[PDB]
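Written out below as structure tokens is the structure these notes cover.
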Amino acid sequence: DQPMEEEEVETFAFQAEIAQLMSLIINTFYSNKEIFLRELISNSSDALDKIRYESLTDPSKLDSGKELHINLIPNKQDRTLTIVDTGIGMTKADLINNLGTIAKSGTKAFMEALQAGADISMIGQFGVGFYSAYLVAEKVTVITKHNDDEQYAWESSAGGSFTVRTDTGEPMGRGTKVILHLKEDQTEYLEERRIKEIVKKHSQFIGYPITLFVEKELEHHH
Ligand SMILES: COc1cc(-c2nc(C)nc3[nH]cc(C#N)c23)c(Cl)cc1Cl
């Protein structure tokens with residue numbers, strides 16, 4: 001009897017300082033947790049800047065999709081908030097290198113800044129704004145697709161490790177999805193009014209379309 005599907009999953013340890021940062025963030029009380037969304041939208045914008053730049057000299061970079069935009073997708077039934085972009089995306093090595101195993105100077109520097117009295121909202125200036133996701137999320141899943149490459153899924157609940165595997169669910173043309181599985185007391189970020197006010201307040205200068213898709217699984221059809 002054959003399995004419908006089978007795939008290899010790799011588990012990697014976070015570099016020490018990244019593990020420390022994630023513990024501080026996911027565990028500590030902060031009054032301004034809404035900044036996570038700003039940080040994630042900012043990273044999407046950067047990724048969109050990148051594919052756009054590459055396409056300037058090689059238009060075929062956009063064969064996997066010309067539209068450059070950001071989508072925000074609250075799903076109250078799954079208790080997830082997903083941010084999707086059609087940016088450059090990442091290779092498997094990119095995921096492993098850039099989301100856990102190699103620490104930049106900004107990781108330690110940021111924690112030093114916080115100890116010296118800085119605010120968590122500054123996190124983006126240290127290049128680690130992604131991890132601010134764990135202010136509101138207990139688990140984060142990153143689905144990503146780069147040109148000429150397969151679709152991969154990265155995931156961590158911040159236990160000091162993350163997994164990587166091939167994603168065969170729903171094929172993306174190109175880009176990245178960051179799926180936040182929200183903490184039970186952070187479900188306000190699934191509400192339309194909350195998402196809208198946070199984007200209005202913090203992402204006014206993002207130069208790409210940002211579009212809300214309110215997701216609901218229709219009855220008897222989950
Ligand atoms: C600079 O540091 C990071 C960047 C990205 C990232 N990279 C690319 C190519 N696209 C993205 N879209 C949304 C993202 C987010 N968040 C994102 C991630 Cl997932 C983690 C880190 Cl630590």
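Going from the start of the chain as shown, residues are counted 1 onward.
The header says X-ray crystallography, 1.9 Å.
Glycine is treated like the rest: Cβ placed from N, Cα and C.
According to Swiss-Prot, the protein has these features:
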- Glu39 to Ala (Swiss-Prot position 47): Strong ATP-binding. Strong interaction with HSF1, HIF1A, ERBB2, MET, KEAP1 and RHOBTB2. No effect on interaction with TSC1 (MUTAGEN)
- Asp85 to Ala (Swiss-Prot position 93): Impaired ATP-binding. Strong interaction with HIF1A, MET, KEAP1 and RHOBTB2. Loss of interaction with HSF1 and ERBB2. Los of interaction with TSC1 (MUTAGEN)
- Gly89 to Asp (Swiss-Prot position 97): Abolishes ATPase activity (MUTAGEN)
Least surrounded among the mutagenesis positions, given as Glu39, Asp85, when other CB atoms within 10 Å are counted: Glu39
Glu39 (mutagenesis position) and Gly89 (mutagenesis position), Cα-Cα, nearest whole angstrom: 17
Distance from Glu39 (mutagenesis position) back to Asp85 (mutagenesis position), taken between C-alpha atoms, in Å: 14
DSSP three-state assignment for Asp85 (mutagenesis position): strand
